[PDB]
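Each remark here refers to the structure printed beneath this line.
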Amino acid sequence: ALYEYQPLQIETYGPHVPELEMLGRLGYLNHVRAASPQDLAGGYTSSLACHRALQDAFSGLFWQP
Amino acid sequence: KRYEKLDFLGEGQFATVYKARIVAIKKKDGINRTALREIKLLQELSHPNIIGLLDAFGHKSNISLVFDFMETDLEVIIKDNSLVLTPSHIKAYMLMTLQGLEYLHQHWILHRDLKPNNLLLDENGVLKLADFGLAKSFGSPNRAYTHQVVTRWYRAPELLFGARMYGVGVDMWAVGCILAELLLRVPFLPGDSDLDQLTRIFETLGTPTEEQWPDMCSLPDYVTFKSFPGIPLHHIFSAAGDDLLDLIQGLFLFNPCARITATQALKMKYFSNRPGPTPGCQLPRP
Amino acid sequence: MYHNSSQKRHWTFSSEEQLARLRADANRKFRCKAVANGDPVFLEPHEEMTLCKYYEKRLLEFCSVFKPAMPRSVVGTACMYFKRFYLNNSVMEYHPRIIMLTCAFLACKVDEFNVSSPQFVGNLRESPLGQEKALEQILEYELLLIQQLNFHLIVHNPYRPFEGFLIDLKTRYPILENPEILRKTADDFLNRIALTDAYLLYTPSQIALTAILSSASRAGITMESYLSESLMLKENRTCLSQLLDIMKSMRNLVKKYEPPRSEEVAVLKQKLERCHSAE
Ligand SMILES: CC(C)c1cnn2c(NCc3ccccc3)cc(N[C@H]3CNC[C@H]3OCc3ccccc3)nc12
């Protein structure tokens, strides 16, 4: 009946990726290109690119065929 | 082939769809880029609220795509005067759409064509996002998009201002428009043109300011409008509850970054409060 | 994402022996259909490998001079398409020139690198009649390539994992003071890896990490702490050992790579031309 949220349990076979909103306070965003005012107006932030890059770096790193 | 054609379902400038033994087949530049987009995206996605590409085939430069047969869509549900959309049904449709969208965004894909006729319903009352012909991956800085995506009635103001770079906010704004359509049984913002779409947006929700949208003036096609006050949300949706109104406000935030994501929308109290979403077998069938 | 992708589910293979079995199967099937449709002209699987390597280098040369500039993801997707297609197909049936051009065409379409057919074929160093013929051949082979790829078009390349690893090194590995000094050599090793079969045997994240760590070792830097501490693999000894063995195997594949010889390529080119002129 009543719904309760549960995060998507998807196995990445790699190291844990820090949360998106967390990236700025861990220093990740200091190494990615800053979003332009046009990009930020459109809703694009450097955190998105950083998060995608980290997820792809960690995806399947521990996987064996 | 292995498919015996059963019935005609539709056609258009792009393709035609037939029910076939039960599946639905959608049939110098080479293979159509829309079909290639749909194939390359739906092969990498698997979720109960995303349409499943079971098979693909064809000949020469032609191609056909095989999907699960879908009984109806949200457009038919909304347009049906006999159907009564209870709050539970609205919550169920909203929940299925948002779960599919959360899965899609988690894999860095924007649908970019969300509308009631792209949310298809099967015999078991399971909603699936379909028509991935405009869907595209996001998160890459070196990838310029176009602002002429999403049907105008569901297009976000950032798109209507020419945003080359955007995120999940376009899909979330379309989702808010779909929710408004579900509540009002009519399209929320029927603009006859891009300028009129912006005018209706600003006349219903108020003209955004610098505090509501810090960099709105930096968009290439930003146009200054009258200082509309906007209609109060509870005035527009008189039957909506406080949690539903909070969800609507989150979906219609002018700032795309501040606009609620699918995860945040799913975590909102609206989906946790009573009554729960109506189960699929009890959803109204038009 | 890679961890639930078709590349991992269907196009990452256990061993080089499995790939050799697939290629030998393709060669044997073509031989049986050729002797059932009508000889030293037949190509051996290793000759097919030499030809496939030569034409993958030709595909790289085509993509490098392509106008407008070809994104590296498109080139990687096209090369992966070439490798996947000739896993299960003989060059004696479908000529690698047309297949590599079709791979580039389909990669441009799939990666969303918008290029019209005339400007695609205008990059070929042939006459307009030859360009038209090549375009017609590409259009005829596009659906064949898609079918042979099993309709698995999204290719995960190690470039963005490489970017993510560099970001992680900059953020959480101050011992490596400037990770940017591990970019040129790491990308050179990434290209060397791409020359081999590693793209069919290892994950893109593993390939990127192997390239970065090989670059570090070439620089005299030992980031075993990065794996043990930053990647927390010191909490899982078996996982760290498995990863280290994966990188060692990738390096072994790289060092054992043998470029095709020009004279051997010429002889096998004559053999391939004779094969296509027959049947
Ligand atoms: C995943 C897709 C391929 C799919 C799966 N099932 N299914 C169905 N089932 C039947 C049905 C009946 C009523 C309401 C919804 C569904 C229909 C349908 N299309 C048609 C429905 N409304 C008009 C037409 O759509 C425009 C159109 C036509 C041709 C080509 C492109 C667009 N598509 C699908």
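All chain C residue numbers match Swiss-Prot; in order, they span 1-38, 44-284.
Note: Cβ is positioned from N, Cα and C throughout, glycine not excepted.
What Swiss-Prot notes for the published mutagenesis of C:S5 to A is this: No effect on the transcriptional activity of the reconstituted TFIIH complex. Under the DSSP three-state reduction, C:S5 (mutagenesis position) is assigned to coil, being neither helix nor strand.
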Here 5 residues go unmodelled from C:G38 to C:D44, and the two Cα atoms are separated by a whole-number distance in Å of 12
Note: in the chain of C:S5 (mutagenesis position), residues six or more apart in sequence with C-beta under 8 angstroms of its C-beta are C:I159, C:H161
